Amino acid sequence: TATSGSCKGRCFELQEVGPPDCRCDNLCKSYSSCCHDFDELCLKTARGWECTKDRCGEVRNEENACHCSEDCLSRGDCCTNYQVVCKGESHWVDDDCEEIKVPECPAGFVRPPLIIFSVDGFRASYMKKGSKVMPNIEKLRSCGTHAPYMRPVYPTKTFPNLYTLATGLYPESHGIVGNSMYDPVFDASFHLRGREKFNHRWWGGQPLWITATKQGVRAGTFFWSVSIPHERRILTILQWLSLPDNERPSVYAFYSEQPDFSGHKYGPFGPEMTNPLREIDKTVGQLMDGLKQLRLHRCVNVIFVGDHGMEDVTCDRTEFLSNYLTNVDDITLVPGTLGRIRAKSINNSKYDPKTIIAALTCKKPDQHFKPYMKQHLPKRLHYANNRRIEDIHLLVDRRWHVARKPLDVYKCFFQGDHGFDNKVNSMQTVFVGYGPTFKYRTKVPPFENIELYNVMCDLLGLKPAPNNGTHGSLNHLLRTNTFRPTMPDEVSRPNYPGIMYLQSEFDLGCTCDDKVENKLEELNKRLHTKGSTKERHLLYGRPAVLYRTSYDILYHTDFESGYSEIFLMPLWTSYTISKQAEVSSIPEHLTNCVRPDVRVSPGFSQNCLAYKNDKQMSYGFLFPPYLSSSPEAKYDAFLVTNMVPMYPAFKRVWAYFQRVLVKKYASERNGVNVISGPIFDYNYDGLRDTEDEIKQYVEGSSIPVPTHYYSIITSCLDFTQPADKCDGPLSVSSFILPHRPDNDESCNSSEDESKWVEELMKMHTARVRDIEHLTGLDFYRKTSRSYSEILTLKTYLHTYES
Ligand SMILES: *[C@@H]1O[C@H](CO)[C@@H](O[C@@H]2O[C@H](CO)[C@@H](O[C@@H]3O[C@H](CO[C@H]4O[C@H](CO)[C@@H](O)[C@H](O[C@H]5O[C@H](CO)[C@@H](O)[C@H](O)[C@@H]5O[C@H]5O[C@H](CO)[C@@H](O)[C@H](O)[C@@H]5O)[C@@H]4O)[C@@H](O)[C@H](O[C@H]4O[C@H](CO)[C@@H](O)[C@H](O)[C@@H]4O[C@H]4O[C@H](CO)[C@@H](O)[C@H](O)[C@@H]4O)[C@@H]3O)[C@H](O)[C@H]2NC(C)=O)[C@H](O)[C@H]1NC(C)=O
Ligand SMILES: Cc1cc(OCc2ccc[nH]c2=O)c(C(C)(C)C)cc1C#N
Ligand SMILES: [Ca+2]
Ligand SMILES: [Ca+2]
Ligand SMILES: [Cl-]
Ligand code: NA
Ligand code: NA
Ligand SMILES: [Zn+2]
């Protein structure tokens, strides 16, 4: 760096100048490449940040940090309280809220600017608990659009979440999978301290600033060096906003290190946390008074958003891997509020992940972490498809840390930390949107931060890069600039087979004790097989298959299915269970009954002999025989086309769900519609596998083994109306259960299923959208609700947090 060039006239330049030209962009400090006069010219502090009565009308002194001279407004460099002190104006916070129906912008503005005001570690409950000391933030919240909280991504660390905000992508896809990382392809490490993190190969997808630039929209900096004070960041944004039309950015970011920085020292609610919340509110006040001076307070859209929350965590709540593993020196641990383990040396072929996992599994009765192979982590975390995520993972209980050995912790510092499971209440953060494009005095339900990129694009008239948001699911936040998506087109149409095969054409090794015999009821069963009860069991239309495949719709009295000729089982099975439905047992005459389905060829059917031969694998049913409507309808549940491969350990889970939980939910929700099916995700990318990706078959057969089983349980949001006769909005909960040959995940699994199955299911709660990705199906195609509302419904996650 030739650092005796000047920053005069160039302070906080938007464009980067290449070596040996010295730099005056912020970031110069982060590279140690600023020109000599950077601090003198760009970080002025003289006289501080506020006008006082004596400064009003002063002669401009270019040394001052900000100005109270007559020419300051035109120049765009007044202290933010100038009109208040010197012209009798009110602070923005003291003005009444008035609806912003249209942007009220200076001539020459082509679109309302967007300012993203991001706050590190701002936990959701600060909005209520700190309300008395945050009056500017409370005005934004109550006058704008707000959610009770926003869900971060896992891990609930800073860079993964800020870069998710910027890209709309899960960490596995954007590549910033932690605050610390090793990439084995690069053979390089990423760390908070130091400068390898500024190398661009870490940062995937397309962040908002690049999306904007590529489409002709200019952007302010998103990264502020820690040594630039907050007052200067605000004044710099306000100066940029005063630029001529051809130079002025349309998108800006502010970032505060608080309240996270203090939260780590004092805990989320330590008495020392009041002051950092006050100071953040003051900074919001400075921005809003500043905008108001420039006549931009009813022109700019402001987003107030956090990256993650903060939980109580101390030194003594640390689990040590040295208390579980004798081999502790042969591993590397990425430690703290999550654990990631790999071999210390890849030339040590002694190292075995399976034995590590087993040494870490259910060893102490209140063990405060749980080991997983990354592919077995709850699918809702989307935390697996990246080479920077180690195969072995530890999910740490809230309030705890994991470390390799005690010397790492003592060689206590801190009372707060974050990083845990993104459904944990303490990790939830905030969202407020204020401006012409957001709604007025509107509360919206909680949503995930992956959704915001799309909205920021909508706010700026940009087409978003491909991302993991569901574009349109946040249309309810917006007064205008909504995105009006169309339902995806069905790719494969189904076959509707009638009766085509005689019983004796099947040689499947299956038996059913079913030989006993009317004319009223003969027409009656024909009609059920033609789909006469289908409006009862298929409430929201049939799911659309969004890929090329061969499948059949099969109708029955109690359930309807889309049966895949390729995978030899249903892609989906749909049924409604009323509040009044009863549970019956599987009779003795049918215990091992499997019956040929005369609508589907032997060639496209499973067979019982494969299951007899496969000593590890059994079978279950997608529509549960326990909930058949009548003894005669129960025969349908034993069709070979309703059978699916299940490990005996998984059958314990599944049978409990089907026999007990479904009926419980129907009683609690006033009927439920259930859609169940298999998922195949052998490469753990979160997306439906093709046939050539399947790694396990039922021994000796072409019957593929699912990695997971899903269910989507829908009812009326107004639970006074039965599921099958609902006029208004829907209510959903779903899960994606791992199809595992043991129950090692559940430490209490030797006990009765009433003590552990439900806890397992809650852990593996899912969005309907997660299931769509995993199956290539599109659900809720035929409702009376608006498509945007259905999109919101498909992104809902039932979290089971109290
Ligand atoms: C969340 O949203 C995102 C974004 O929509 C979804 O991720 C996308 O998934 C797509 C479907 O899998 C995927 O498409 C592939 O792209 C390959 C080209 O990719 C490069 O270019 C794009 C576009 O600019 C870029 O986005 C990519 O960026 C990734 O990689 C860089 C460099 O490593 C990273 O810095 C960055 O973080 C990002 O990493 C992530 O994605 C990759 C996979 O692409 C993962 O491996 C990482 O772990 C991380 O998750 C790239 O720079 C393209 O090569 C693929 O095409 C193959 O497949 C078919 C087969 O028929 C064929 O048409 C092609 O010819 C090709 O096949 C041949 O190559 C095969 C693979 O080597 C080979 O095995 C075969 O034998 C064949 O010869 C494919 O189209 C898209 O790139 C990503 N995008 C991103 C940003 O991740 C994600 O799925 C969503 N999640 C959920 C749950 O919904
Ligand atoms: C609002 C925002 C801020 C932001 O960084 C703020 C930042 C972090 C650490 C030190 N200093 C800072 O200024 C980023 C990254 C990707 C550049 C980290 C993205 C967004 C978005 N969207
Ligand atoms: Ca943070
Ligand atoms: Ca897959
Ligand atoms: Cl990390
Ligand atoms: Na078997
Ligand atoms: Na167990
Ligand atoms: Zn932190």
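Chain A is numbered as in Swiss-Prot, which gives 52-462, 468-573, 576-591, 617-885 for the residues shown.
Backbone N, Cα and C define each Cβ position, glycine as well.
Taken straight from Swiss-Prot:
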MUTAGEN   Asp171 to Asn  Abolishes lysophospholipase D activity
MUTAGEN   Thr209 to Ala  Abolishes lysophospholipase D activity
MUTAGEN   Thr209 to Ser  15% of wild-type lysophospholipase D activity
ACT_SITE  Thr209  active site, nucleophile
BINDING   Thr209, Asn230, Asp311, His474  1-tetradecanoyl-sn-glycerol 3-phosphate binding site
MUTAGEN   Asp311 to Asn  Abolishes lysophospholipase D activity
BINDING   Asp311, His315, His474  Zn(2+) 2 binding site
MUTAGEN   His315 to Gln  20% of wild-type lysophospholipase D activity
MUTAGEN   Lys430 to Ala  Impaired secretion. No effect on lysophospholipase activity
BINDING   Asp764, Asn766, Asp768, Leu770, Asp772  Ca(2+) binding site
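Taking the C-alpha positions, the distance from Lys430 (mutagenesis position) to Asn230 (1-tetradecanoyl-sn-glycerol 3-phosphate binding site) comes to 21 Å.
In the vicinity of ligand 8, defined as a Cβ distance under 6 Å, the following of the recorded positions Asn230, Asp311, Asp768, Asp772 are placed: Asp311. Proximity of the binding-site residues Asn230, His474, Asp764, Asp768, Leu770 to ligand 5, judged by a Cβ distance under 6 angstroms to any of its atoms, singles out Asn230 in sequence order. Once the 2 unmodelled residues between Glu573 and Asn576 are set aside, the endpoints remain 8 angstrom apart, Cα to Cα. Gap check: 5 residues are unmodelled from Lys462 to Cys468, and the C-alpha separation across it is 10 Å.
Surrounding the centroid of the Cβ atoms of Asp764, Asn766, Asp768, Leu770, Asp772, where the record places Ca(2+), the chain contributes additional residues within 8 Å, namely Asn436, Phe763, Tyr765, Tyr767, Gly769, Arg771, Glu776, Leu857. Cβ environment of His315 (mutagenesis position): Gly172, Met361, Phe470, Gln471, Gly472, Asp473 lie under 8 Å away, each six or more residues apart in the same chain. Under the DSSP three-state reduction, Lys430 (mutagenesis position) is assigned to helix.
In the vicinity of ligand 4, defined as a Cβ distance under 6 Å, the following of the recorded positions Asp171, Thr209, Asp772 are placed: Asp772. Here is what falls inside 10 Å of the CA of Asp311 (mutagenesis position) among the recorded positions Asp171, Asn230, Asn766, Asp768, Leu770, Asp772: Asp171.
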